[PDB]
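Notes to accompany the following structure.
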Amino acid sequence: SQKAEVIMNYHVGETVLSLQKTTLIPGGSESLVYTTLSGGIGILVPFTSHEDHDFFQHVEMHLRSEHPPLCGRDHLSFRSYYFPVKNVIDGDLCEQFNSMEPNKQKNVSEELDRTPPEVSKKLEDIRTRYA
Amino acid sequence: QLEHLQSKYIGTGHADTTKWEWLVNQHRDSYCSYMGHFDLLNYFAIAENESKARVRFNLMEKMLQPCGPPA
Amino acid sequence: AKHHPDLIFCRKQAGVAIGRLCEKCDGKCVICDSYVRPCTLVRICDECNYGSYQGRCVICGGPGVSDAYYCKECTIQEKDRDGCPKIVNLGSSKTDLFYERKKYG
Amino acid sequence: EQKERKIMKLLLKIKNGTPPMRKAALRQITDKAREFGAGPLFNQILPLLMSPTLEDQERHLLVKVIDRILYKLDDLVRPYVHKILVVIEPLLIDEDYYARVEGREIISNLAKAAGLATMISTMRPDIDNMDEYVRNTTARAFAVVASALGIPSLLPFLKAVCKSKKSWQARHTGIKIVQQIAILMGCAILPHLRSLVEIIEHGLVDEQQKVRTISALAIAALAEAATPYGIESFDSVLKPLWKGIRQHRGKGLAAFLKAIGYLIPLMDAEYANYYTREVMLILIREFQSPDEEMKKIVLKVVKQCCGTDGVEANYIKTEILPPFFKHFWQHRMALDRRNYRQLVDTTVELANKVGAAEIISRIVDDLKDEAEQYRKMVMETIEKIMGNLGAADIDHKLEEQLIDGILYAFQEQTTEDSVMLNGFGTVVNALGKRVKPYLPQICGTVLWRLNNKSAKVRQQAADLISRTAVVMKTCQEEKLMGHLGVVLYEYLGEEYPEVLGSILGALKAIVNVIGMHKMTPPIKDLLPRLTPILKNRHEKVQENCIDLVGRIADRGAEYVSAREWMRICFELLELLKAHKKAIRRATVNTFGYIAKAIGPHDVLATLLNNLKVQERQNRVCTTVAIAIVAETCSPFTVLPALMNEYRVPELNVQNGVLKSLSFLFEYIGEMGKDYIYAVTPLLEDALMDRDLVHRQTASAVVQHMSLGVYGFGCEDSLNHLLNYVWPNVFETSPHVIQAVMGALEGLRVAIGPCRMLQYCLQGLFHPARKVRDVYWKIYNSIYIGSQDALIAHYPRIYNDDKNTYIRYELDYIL
Amino acid sequence: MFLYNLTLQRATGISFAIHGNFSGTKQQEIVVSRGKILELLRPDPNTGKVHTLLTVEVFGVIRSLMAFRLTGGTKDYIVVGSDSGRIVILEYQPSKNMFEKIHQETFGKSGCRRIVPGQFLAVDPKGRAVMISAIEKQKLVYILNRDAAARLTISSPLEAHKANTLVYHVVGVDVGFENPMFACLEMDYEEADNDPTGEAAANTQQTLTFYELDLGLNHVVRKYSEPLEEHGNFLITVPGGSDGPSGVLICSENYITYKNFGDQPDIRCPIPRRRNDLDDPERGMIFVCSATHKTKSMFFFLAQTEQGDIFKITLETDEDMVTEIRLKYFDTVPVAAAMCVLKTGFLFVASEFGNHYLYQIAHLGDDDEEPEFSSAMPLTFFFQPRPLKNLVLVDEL
RNA sequence: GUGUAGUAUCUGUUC
RNA sequence: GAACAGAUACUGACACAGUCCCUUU
Ligand SMILES: [Zn+2]
Ligand SMILES: [Zn+2]
Ligand SMILES: [Zn+2]
């Protein structure tokens, strides 16, 4: 018959029992806020420009192999627990940039041809816009 | 001849594996997965008004002979 | 490794020893025999590293001059989470070659 | 009768004729071993095997076929175990590694097939034999059979035999069996130490000297087997050994010293220090022993005592250095080989322990001896010490003395050994920048030895240059580098192959260290002289020249015209025939660099015209070269030039292009997601049931691409390929089956196990047999890995009235 | 069509809580493990307002968390067993304010698997070895010997794999400087599948076996076998050697049993019940958690039931034998899955759901007016609950 | 140029 | 389609001069 198709897949690791797409702050944009039985609340934000998307993708790809998790868990395999991740970028790994060592921050900034203040401002722009 | 990988594991099937052992192994693995996860157990704890310890005890003494008696 | 169906690995719990590779086995993956992207290190069980077996190649048993690594494909496939890759079989090809050399000199 | 005649014609076919008929006979006997029998077969094999007219090839074939037919007869080789072993034991008793080890697993398999009672009933009568040779080989056989099927089933017998009082022969046999088990198992008998400790304890007080000597050597063997720990079990063995130390004198004294030296490093520091202090007197008294074996034993004991961190460094330095240096520096014992091997090892260990400055100062003074054996021995000791510890404790005077001694030793050299080269290189590398003032002198000596005497040590001089290039670079000099380079330039016309390879390696090291632009001889002039060298037929010169050419192409692709590029390309086209793997890998790499340097049109066409050689060895090399060319160049600029090649009806070209696509996808990695659209029609064509090679290559391509594009959510394109990959599982060829299994395993991580679970669920319970086996194998393969992500994808099966097959816990609603 | 993941709030659910001097000082700190977030927090006696110190995401599922210290050191090392196939040992640096990896050993595949270790973590009280066990057929033992460089090292894992067995709970047993001993609720099921008459679950009890760790020969073998008559759930550690006798407790349905190796017979004690319960009389009663306040003067064991009643178990024992087990009524708290008593009277209760409270012990409850209970009284026990008197609420989360 | 496994394709005789 | 016997091709980045890793009453 007319079978449907899947365009997104993600694994938060916690049971979700509520979904709603509204606007949190006045004068904002339509975001996909969700809550979990554990107690955490998260949102999903769509990208605006392709330059930001590729910059974030490169940052995440570098940080996946440069900043391994504390417990030695494969982050890509953990996110692709049941199904492969499709068109989703994890924001926690990007936000972990601030608490990194200065030497590794300098190295990754030189690799990306950017300055750490610029990277921090770019990361915080999304949070300021969508919160 | 290169089959030693499938001989040193628990729950691996073979040519003459019937339905009962496969289903009981599936049930055991499902119960182990239930025990391992935290929110998947919290869902059960919220669903029925018991505590975590009672659910864990029920799962522990439900792993012995699930899916009924053998045949 | 894969080209010889008569070779069987030790397949035992890994310890703290580090495998070693010789000159002609410098940049070869231990399991899949690749030459791209060495990522992790190879661990061998204790009994495979004792006495005369200290510092020997995992494949051919030669002198140890290089370390043993795993490629990215093996890490993604999670084939490195197994027993030690040491080959306990002596190898029929090597013995036949040695005997042929002995007969013709 | 007919079976005996069949065995005879089979063995004539095996022993005589071409290898193919031998392999055919082996296949026939393996497939038909279920009805040959054992009686007549062994009664015909053993008399010929035991004959003294047996060669290595016939023996190898016989033992190989025996091993192949061991598993074919699980429990039909029991009556003639004695007749088997009486012939097998002489094979292992020979001092050949391969023969002894092969007989070892032969006996292991025979014992595994047999049982404890069978081997007992077989091997009781020969326990109390009188000949020592048969006793030793029988003890070795007992060790192998005890290793087989576990030691605990054999320990009570060893206890019973060693706890007898009939004769000393049985006790010696049992203790020798224990000795062989300890020396062969290694650390695998740690949890069963007492089973031998209580056996061997009683034999240390007997009046006979042989039994107590063998018991002491057994104690040493157990101590070296359980090197890390085992003091608690051995604590009650010290007193008999000490009484023997202060009672015996001779071979038994040597055995007791060996045992105590092996036992010392198994305990704490204070006890080891006290025991070493106690044994100092015996060590001093036996330092002057005449026997060379006693010298080896005492050297081993000294090394073992010094290998423990329980004795103070100052006391050892002030106690052992004078007498050891006075007694253990001679020539009569240096004549025998193993003596000075052990002496060199002991001196190296002592230098590592107490320090390098004092021992080096005491030893370098001996470099003036006329004997060449003494000179090479002392140089080996010095180089080993330098490599082990370093060069952080040498003052000015010792530096000057060492340099003068090294120069004097290098002045006169006759033996053809590279150990001098290794020692000089290691010493100079350890020195670092401290060797600057002596560079002109040593280089002048090197050139003086280089330019005379038939150019025999020119290889040694080239090795010296290659080793010292890095230190000369760190010494900040360029003029002498230029002189060396130009000298190698005019001396490049040597006819000798080994000398040519050595000088080429020296030039390679020079161009590696010195700048290619600042090199005094022009590159534009070196290449015309370098090109004809590639046609030589010696391995060393070919590898050296190819590596140098690759380096100069990677780093010097700016002053070279296209004519000699094409010339070297055409040369490599036929040079790719080289048998060595390293040479072929370097050739593929330099093809990659040259295709990066020049436009990928002429070289790509030249590679594509080399696919008709009807030789399998070089086609894969050309495929790898094409793949690396495409990888180093733009990936989308080679695909149009390769897609159009597939319409050639020849199968070899299609296989080559498929392999090139597979290798290119493997090398590209995560950037291959864009180039999946173009390869879909080729994969669609390939997956059709035309030939097995095409299907295998297509499966490899799919596996490599799926592994590469993993993690990017390209399931839409990969899902279509599974519909055609799946029907390739019903085949009897191991290669295609392995390829399909690998493709499925690679696709599992990239598409998710749900699709394969759905595919396997239909045929899992088919009424037939082979389909059930293959489906169960696939299910096991997918079940072993990523087993956690399967509970959600499991289907729901309705239950009967008796059993329950419904998981109601997942039906909870909130 | 590409989205971005963001977080606004952090998970507050508490699953594990371990107390110790993680900073090396004399101020106790609490390590709390969320579902996938590791958090460190400490209290303040002067104010009582608990402030978070460290919070790092582990990007994984944590199944166990224990702490230990070396024999001579003053720093507590955190050992975390997650869903991965590796064991990681953590350390805390106050200056860097970040967890530093120390050792890492792999022993199997990743994820929550039946035979993959990572569920139960057993640590010797003195801190000489660590044991990690799986649900089925797999057990591992590690020896954490220290080197001369004032650091710690890990050796190769040992083999203790029993064929076709189930494990309920594993806890260490104090021995007092000899070979360490481990106790677990061993259970067999081979005969269960071999009986087609439907008589497998019945008359099939569990056992309790002790595993020895010989440092000399370096192997682990089964030593004891003590079948029980009830079905226990988890064990309680008891200090041994100098302070008190070494032993374990057997929490069960309406019963608690003290067990020891040697000449110590089994002793049972009924569980006290509230006056006129509003529940089904046939319903059983079990324990959820406990505590150990190992004061240098004396040690007492806390407990909690399904209804949320805190008891106080005091071990009245002789030098070598034990006379009777004395129980007491302490207070009533909301149901919790993990609690830990702290020094200076601080008590932390991590409720299963809702808010978490931090009580302060004002009254020690030394021989309260309400009568106590003991195993020396023949034949059920009743007690009347009272409002909170021994504990006063000072801060809530 | 040689050897080490596997597979496929064409033939003498016989069901 | 079961066999006793022959010939021709294809596949596995398969291998090719190792001198020694040696060992008691
Ligand atoms: Zn091994
Ligand atoms: Zn090698
Ligand atoms: Zn690999």
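Shown for chain C, in order and in Swiss-Prot numbering: 2-106.
The backbone N, Cα and C atoms fix where each Cβ goes, and this holds for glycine too.
Feature annotation from Swiss-Prot assigns Zn(2+) 1 binding site to C:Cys11, C:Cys46, C:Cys49, C:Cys85. Residues or ranges marked as Zn(2+) 2 binding site by Swiss-Prot on the basis of experimental evidence: C:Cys23, C:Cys26, C:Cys58, C:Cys61. The Zn(2+) 3 binding site annotation in Swiss-Prot covers C:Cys30, C:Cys33, C:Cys72, C:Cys75. One mutagenesis experiment catalogued in Swiss-Prot, C:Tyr36 to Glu, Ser or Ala, is accompanied by this note: Alters the structure of the presumed branchpoint (BP) adenosine binding pocket within the splicing factor SF3B complex which may lead to decreased binding affinity and thus affect pre-mRNA splicing. Swiss-Prot lists C:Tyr36 to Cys among its mutagenesis entries, and the accompanying note reads: No apparent effect on cell growth, localization of SF3B1 protein or formation of nuclear speckles. Alters the structure of the presumed branchpoint (BP) adenosine binding pocket within the splicing factor SF3B complex which may lead to decreased binding affinity and thus affect pre-mRNA splicing.
Ligand 3 lies under 6 Å from the Cβ of C:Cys72, C:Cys75, out of the binding-site residues C:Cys49, C:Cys72, C:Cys75. Neighbour counts of Cβ atoms within 10 Å were compared for the binding-site residues C:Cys49, C:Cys58, C:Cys85, and the top value is held by C:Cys85. When Cα-Cα distances from C:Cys49 (Zn(2+) 1 binding site) are compared across the recorded positions C:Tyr36, C:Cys58, C:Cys61, C:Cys75, the shortest belongs to C:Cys58. Surrounding the centroid of the Cβ atoms of C:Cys11, C:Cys46, C:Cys49, C:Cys85, where the record places Zn(2+) 1, the chain contributes additional residues within 8 Å, namely C:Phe10, C:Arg12, C:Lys13, C:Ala15, C:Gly16, C:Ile45, C:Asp47, C:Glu48, C:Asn50, C:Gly84, C:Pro86, C:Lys87. For the recorded Zn(2+) 3 site, residues C:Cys30, C:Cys33, C:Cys72, C:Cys75 set the reference point as the centre of their Cβ atoms, and the other residues of that chain within 8 Å of it by Cβ are C:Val31, C:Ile32, C:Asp34, C:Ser35, C:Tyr71, C:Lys73, C:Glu74, C:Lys80. Taking a Cβ distance under 6 Å to any atom of ligand 2 as the criterion, the binding-site residues C:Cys61, C:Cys72, C:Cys85 reduce to C:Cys61. With a cut-off of under 6 Å between the Cβ and any atom of ligand 1, the binding-site residues C:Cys11, C:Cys46, C:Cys61 reduce to C:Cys11, C:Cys46. Looking at C:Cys11 (Zn(2+) 1 binding site) and C:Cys30 (Zn(2+) 3 binding site), their Cα atoms lie 17 Å from each other. Taking the mean position of the Cβ atoms of C:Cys23, C:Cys26, C:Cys58, C:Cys61 as the Zn(2+) 2 site, the remaining residues of that chain whose Cβ falls within 8 Å of it are C:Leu22, C:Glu24, C:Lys25, C:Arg57, C:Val59, C:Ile60, C:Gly62, C:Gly63, C:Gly65.
In this structure the C-alpha atoms belonging to C:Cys33 (Zn(2+) 3 binding site) and C:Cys26 (Zn(2+) 2 binding site) are separated by 13 Å. In the three-state DSSP scheme, C:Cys72 (Zn(2+) 3 binding site) falls into the strand class. When Cβ atoms from all protein chains are considered, those within 10 Å of C:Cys75 (Zn(2+) 3 binding site) total 21, not counting its own. C:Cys46 (Zn(2+) 1 binding site) and C:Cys72 (Zn(2+) 3 binding site) are 20 Å apart (CA-CA, integer value). The binding-site residues close to C:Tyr36 (mutagenesis position), defined as a CA atom within 10 A of its CA, are C:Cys30 out of C:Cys30, C:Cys58, C:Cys75. In the three-state DSSP assignment, the secondary structure recorded for C:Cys49 (Zn(2+) 1 binding site) is helix. Of all the binding-site residues listed here (C:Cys11, C:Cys23, C:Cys30, C:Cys46, C:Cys61), the one with the fewest other CB atoms within 10 A of its own CB is C:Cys61.
Comparing C:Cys26 (Zn(2+) 2 binding site) with C:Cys85 (Zn(2+) 1 binding site), their Cα atoms are 17 Å apart once rounded. Distance noted between the C-alpha atoms of C:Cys75 (Zn(2+) 3 binding site) and C:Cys85 (Zn(2+) 1 binding site) is 14 Å. Note on C:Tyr36 (mutagenesis position): other Cβ atoms within 10 Å of its Cβ, all shown chains, come to 14. Taking the binding-site residues C:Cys26, C:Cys33, C:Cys72 in turn and counting surrounding C-beta atoms within 10 angstroms, the largest count is reached at C:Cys72. Looking at C:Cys85 (Zn(2+) 1 binding site) and C:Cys23 (Zn(2+) 2 binding site), their Cα atoms lie 17 Å from each other.
Rounded to the nearest whole angstrom, the C-alpha distance between C:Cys61 (Zn(2+) 2 binding site) and C:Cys30 (Zn(2+) 3 binding site) is 14.
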